[PDB]
Amino acid sequence: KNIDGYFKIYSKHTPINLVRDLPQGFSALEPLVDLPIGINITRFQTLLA
Amino acid sequence: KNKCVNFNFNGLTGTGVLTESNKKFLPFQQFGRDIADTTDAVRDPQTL
């Protein structure tokens, strides 16, 4: 998300044994960085190896 | 430490007993707070 130019990125990595679309339980995503950029964004995309 | 004193921790003004924290914390935490939204702890900017 980008709030007042501060592009914030939260994240987390954990092991799982998912046998479904998405898992159950509970876990929150800790913050990682904070970037005061200040642009207008309307869409994004993903990359792959 | 262990003394009533004035302080300015990078703008975190106040006055009270500074002593070692036996409480956990996040890596990106800069301070803590109580139920009263009062500054309950602080990280020193020079020795975290």
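Following Swiss-Prot, chain B residues are numbered 535-582, in order.
Looking at the header, which is where the method is noted, we find electron microscopy, 3.1 Å.
Every residue, even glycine, has its Cβ placed from backbone N, Cα and C.
The note that Swiss-Prot attaches to the natural variant B:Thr547 to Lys is: In strain: Omicron/BA.1. Taken residue by residue with DSSP, B:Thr547 (variant position) is part of a strand.
Record note (Swiss-Prot) on the natural variant B:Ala570 to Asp: In strain: Alpha/B.1.1.7. Under the three-state DSSP scheme, B:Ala570 (variant position) falls in the coil class. Counting every protein chain shown, the Cβ of B:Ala570 (variant position) has 7 other Cβ atoms within 10 Å.
Of all Cβ atoms in the protein chains displayed, 9 besides its own lie within 10 Å of the Cβ of B:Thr547 (variant position).
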